[PDB]
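Chemist: Let me begin by handing over the structure; questions about it come next.
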Amino acid sequence: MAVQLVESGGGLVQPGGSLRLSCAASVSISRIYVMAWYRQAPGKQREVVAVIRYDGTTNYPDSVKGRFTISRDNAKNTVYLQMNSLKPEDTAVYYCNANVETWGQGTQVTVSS
Amino acid sequence: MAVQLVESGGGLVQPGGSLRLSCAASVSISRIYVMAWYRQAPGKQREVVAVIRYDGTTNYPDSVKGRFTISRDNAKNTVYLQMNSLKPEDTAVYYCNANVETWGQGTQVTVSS
Amino acid sequence: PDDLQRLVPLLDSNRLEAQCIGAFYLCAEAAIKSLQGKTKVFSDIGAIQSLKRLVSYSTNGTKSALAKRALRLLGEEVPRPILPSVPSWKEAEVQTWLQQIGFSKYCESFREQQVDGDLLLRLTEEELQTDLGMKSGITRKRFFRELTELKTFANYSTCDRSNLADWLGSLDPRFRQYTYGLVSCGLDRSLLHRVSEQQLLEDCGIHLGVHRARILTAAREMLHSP
Amino acid sequence: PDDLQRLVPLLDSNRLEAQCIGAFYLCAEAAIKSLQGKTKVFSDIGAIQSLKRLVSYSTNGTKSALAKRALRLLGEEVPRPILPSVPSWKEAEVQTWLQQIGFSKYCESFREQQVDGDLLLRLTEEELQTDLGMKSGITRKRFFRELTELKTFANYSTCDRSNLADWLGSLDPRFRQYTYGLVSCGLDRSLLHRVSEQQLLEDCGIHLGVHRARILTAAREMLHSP
């Protein structure tokens, strides 16, 4: 019953440039109420970067509006995050989150030469 | 009617390292509402380190979460405490406690060379 | 065949009647094609994916009932939503929920008072205003908007024996939010039928008079069923 | 034999019906195998340990009654819980209880006022807020949650002659918490049947209207039994 989430993507890029992260679940995503992406920088606490509900209405924080985009894919159970214009401070470990309780394991993302 | 508790274990170990303490009662443990382990350091007052109810739900203080573990054993009437990663300040006399009133006699535990 | 593909996006319509007739047609030909061996057309045309989609999170008795009848004729299993188990939460989940809804500036106060799921679902305006620090009525109104959105989409199975949540949802989907106030106070489906309005006001925490009246009439109508 | 071992973990089930039928079977074959000499199968298969386990702390009339009938057929004695004798406590036990529940930051105040078990079981919100120092309503709500968990699991035998606690527990296990408010005020099982609601509100300290109503109807139904 306990859903398992697995992430993919990550790694490193240059300042300016896009990337796409994927998060795959054990069941149909269309049953889950909310799903979300979270970001934890070294030396600080977690924070949200995108959420999406069962009806596909999404909320973004003001920090990353226009630069990120979250979407469900119903073909294979996978939620995508698209990161278009990157800054140097957007380097952290990223986590996938089901309803509230269940977490993923995270993927490291870094931006430099 | 008055339940008697007897402890076992104790002694001394090195910083880092595990130990297991046992507490045996005069009746079936499965009749007792709550049981608990207490810790009194020299020069201070007592404090709790683990509790467990009749239905086996346990609460730990924030100081020792992840490092200790309390369990009932229904084969022989005995509650166990498992101490996995030890610090130098975790040296004290330990007591076993039935419902609230009845106490044990305690066992000394020390951590050094 | 290819004719069935034209009836595949029509279900996405905004109006009700289009959805109703599309479901009636597909379910009727499923019942027709069910006794023979050819059930594989529903597989390779991909209509089963849209049906398994739309059955969860739908408050429409006709279309959902028809979709359930269609699925259960093809020998499949109906999905069910995966809702948060709010009333068994701890402080960590409460704080990440506060990150999620956007009230991240209050995560400190909700940590000091050690608010958890059972205490979260029983908050009033005095606890918000006095000691949690939400002074402005606009902010409390936004918070309660978010809370009542959460409460209608929770999972009360670990504490609701008599299945009160479905009984409240059958009246109106907006009413499911009250279920925890009815259970923690002690009620259930059997002994519900003899409660007064004045007990519904301060014990169950129902504030709108209209909801009290509708709940009272719908309960009192189910008078002595056993 | 080995067939009986398959019915040994089934009792751990979450649902009620599985537990009920397992108990019916085991008790029925115990009654069958009881008149002959072979009663030693229950010994060496270890089912008696699970039966002696589950009889205490169980609010289920059918399964507990069946377990009691099974045990009393094998000539054993039923266990009984070992509950704290709260209403005869002193300040030392009150303070260690405060260590146990996690409210250790208030152990000073509860020592200065010399709160003991009789005074602990009769606390209101004014004594908490004004002089014990629990200012925030959230903290008082957590404290009362813990207190009402303790009060339902206490041992009132030293002060309850008419066995009022079992009468309250037979209605609803949540109701046992009120027993001390009924005894210190003076009531008992015989003269209970002519109390008014307005006497239940401020003397016995019952606050929820639903509990007052259920207690009133259940008492008033037992009108003139002697």
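Numbering of chain C is taken from Swiss-Prot, so the residues present carry the numbers 324-549, in order.
Cβ atoms are placed via backbone N, Cα and C, with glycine included.
From Swiss-Prot, here are the annotated features:
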- C:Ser408 to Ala: Does not affect phosphorylation level (MUTAGEN)
- C:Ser411 to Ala: Does not affect phosphorylation level (MUTAGEN)
- C:412-476: domain 'SAM 1' (DOMAIN)
- C:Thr419 to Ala: Does not affect phosphorylation level (MUTAGEN)
- C:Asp454 to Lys: Reduced ability to form an octameric ring and promote axonal degeneration following injury (MUTAGEN)
- C:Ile461 to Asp: Reduced ability to form an octameric ring and promote axonal degeneration following injury (MUTAGEN)
- C:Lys464 to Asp: Reduced ability to form an octameric ring and promote axonal degeneration following injury (MUTAGEN)
- C:486-548: domain 'SAM 2' (DOMAIN)
- C:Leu531 to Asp: Slightly reduced ability to form an octameric ring and promote axonal degeneration following injury (MUTAGEN)
- C:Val533 to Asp: Slightly reduced ability to form an octameric ring and promote axonal degeneration following injury (MUTAGEN)
- C:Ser548 to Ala: Decreased phosphorylation, leading to reduced NAD(+) hydrolase activity (MUTAGEN)
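Relative to the rest of the structure, where do these features sit?
Modeler: DSSP assigns C:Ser408 (mutagenesis position) to coil, not to a helix or a strand. Residue environment of C:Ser408 (mutagenesis position) contains 18 other Cβ atoms, counted within 10 Å of its Cβ in all protein chains.
Long-range Cβ neighbours of C:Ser411 (mutagenesis position) (same chain, at least 6 residues apart, Cβ-Cβ under 8 Å): C:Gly440, C:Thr481.
Sequence-distant neighbours of C:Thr419 (mutagenesis position): no residue of the same chain at least 6 apart has a C-beta under 8 Å from its C-beta.
Secondary structure at C:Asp454 (mutagenesis position), as computed by DSSP, is helix.
Counting only residues at least six positions away in the same chain, no Cβ atom sits under 8 Å from the Cβ of C:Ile461 (mutagenesis position).
In this chain, no residue six or more apart from C:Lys464 (mutagenesis position) has a CB-CB distance below 8 Å. In the three-state DSSP classification, C:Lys464 (mutagenesis position) falls within a helix.
DSSP states for the domain 'SAM 2' (C:486-548), grouped as helix (H, G, I), strand (E, B) and coil, give 43 helix, 0 strand, 20 coil.
Taking the Cβ of C:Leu531 (mutagenesis position) as reference, no residue of its chain lies under 8 Å away while being at least six apart in sequence.
Note on C:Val533 (mutagenesis position): other Cβ atoms within 10 Å of its Cβ, all shown chains, come to 8.
Sequence-distant neighbours of C:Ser548 (mutagenesis position) (same chain, 6+ apart, CB under 8 A from its CB) do not exist here.
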Chemist: Between C:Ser408 (mutagenesis position) and C:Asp454 (mutagenesis position), how many Å separate their Cα atoms?
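Modeler: Cα-Cα, rounded: 26 Å.
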Chemist: Could you tell me the C-alpha distance between C:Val533 (mutagenesis position) and C:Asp454 (mutagenesis position) in angstrom, no decimals?
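Modeler: Their Cα atoms are separated by 31 Å.
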Chemist: Taking the Cβ of C:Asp454 (mutagenesis position) as the centre, count every other Cβ atom within 10 Å, in any protein chain shown.
Modeler: 16
Chemist: Are any of the mutagenesis positions C:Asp454, C:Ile461, C:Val533 near chain A, where near means a Cβ under 8 Å from a Cβ there, and if so which?
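Modeler: Listed mutagenesis positions passing the 8 Å Cβ cut to A: none.
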Chemist: Under 8 Å, Cβ to Cβ, against chain D: pull out the ones among the mutagenesis positions C:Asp454, C:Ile461, C:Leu531 that qualify, in sequence order.
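Modeler: Listed mutagenesis positions meeting the cut-off: C:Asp454.
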